[PDB]
Amino acid sequence: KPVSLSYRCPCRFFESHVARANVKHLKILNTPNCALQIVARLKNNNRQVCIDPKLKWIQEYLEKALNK
């Protein structure tokens, strides 16, 4: 299984337990029924990860940017 049945959605996986300090850049991607998917790249590890929008530091992130 390659994990793709006509993949309509970017993030089929999310990273839980992530650091505000290990991520260089957050870019959130919303998809109709695949919900809110966060895309973030790490600084040193440089990996592109999908961040789960229920993470606590992420809460702080959207609280800020959305209350802004």
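Numbering of chain A is taken from Swiss-Prot, so the residues present carry the numbers 22-89, in order.
If you're wondering, the header gives solution NMR.
Quick reminder: no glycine exception, Cβ is built from N, Cα and C everywhere.
What Swiss-Prot records for this protein:
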type	residues	note
BINDING	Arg41, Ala42, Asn43, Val44, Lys45, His46, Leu47, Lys48, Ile49, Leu50, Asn51, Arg62, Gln69, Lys85	heparin binding site
MUTAGEN	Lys22 to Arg	Abolished CXCR4 activation ability, but only slightly impaired binding to the receptor
MUTAGEN	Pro23 to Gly	Abolished CXCR4 activation ability, but only slightly impaired binding to the receptor
MUTAGEN	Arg29 to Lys	Slightly impaired binding and activation of CXCR4
MUTAGEN	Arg33 to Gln	Slightly impaired chemotactic activity and enhanced inhibition by heparin. Greatly impaired chemotactic activity; when associated with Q-29
MUTAGEN	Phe34 to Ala	No effect on anti-HIV-1 and chemotactic activities. Slightly impaired chemotactic activity and no effect on inhibition by heparin; when associated with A-35
MUTAGEN	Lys45 to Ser	55-fold reduction in binding affinity for Link domain of TNFAIP6; when associated with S-46 and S-48
MUTAGEN	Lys48 to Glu	Impaired CXCR4 activation. Loss of integrin activation; when associated with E-45 or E-64
MUTAGEN	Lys48 to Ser	55-fold reduction in binding affinity for Link domain of TNFAIP6; when associated with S-45 and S-46
MUTAGEN	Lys48 to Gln	Slightly impaired CXCR4 activation and clear resistance to inhibition by heparin; when associated with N-46; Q-62; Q-68 and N-69
MUTAGEN	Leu57 to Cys	Formation of an intermolecular disulfide bond, leading to a locked dimer; when associated with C-86. No effect on CXCR4 activation, but loss of chemotactic activity; when associated with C-86
MUTAGEN	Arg68 to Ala	Impaired CXCR4 activation
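Recorded features from Swiss-Prot, shown on the structure.
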residue	record	DSSP (3 states)
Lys22	mutagenesis position	coil
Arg29	mutagenesis position	coil
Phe34	mutagenesis position	coil
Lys45	mutagenesis position	strand
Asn51	heparin binding site	strand
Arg68	mutagenesis position	coil
Cα-proximity to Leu57 (mutagenesis position), 10 Å cut-off, over recorded positions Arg29, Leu47, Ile49, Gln69: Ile49
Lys45 (mutagenesis position) to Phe34 (mutagenesis position) - Cα separation in whole Å: 19
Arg68 (mutagenesis position) versus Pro23 (mutagenesis position) - Cα distance in angstrom: 20
Cα-to-Cα gap, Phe34 (mutagenesis position) vs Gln69 (heparin binding site), nearest whole Å: 11
Nearest-integer angstrom distance between the alpha carbons (Cα) of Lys22 (mutagenesis position) and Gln69 (heparin binding site): 22
Cα distance (Å, whole number) from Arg33 (mutagenesis position) to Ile49 (heparin binding site): 14
Alpha-carbon spacing, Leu47 (heparin binding site) to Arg33 (mutagenesis position), which is rounded to whole Å: 17
Minimum Cα separation from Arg68 (mutagenesis position), reported as the residue among recorded positions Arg41, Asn43, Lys48, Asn51 that achieves it: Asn43
Spatial neighbours of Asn43 (heparin binding site) that are distant in sequence (at least 6 apart) but have CB under 8 A: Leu63, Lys64, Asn65, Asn66
Annotated heparin contacts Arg41, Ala42, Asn43, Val44, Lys45, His46, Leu47, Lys48, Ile49, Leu50, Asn51, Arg62, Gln69, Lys85, maximal Cα-Cα distance (Å, integer): 23
Chain-internal residues near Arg29 (mutagenesis position), provided their CB is under 8 angstroms and they sit 6+ positions away: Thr52, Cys55
From recorded positions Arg33, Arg41, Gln69, the one whose Cα lies nearest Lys48 (mutagenesis position): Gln69
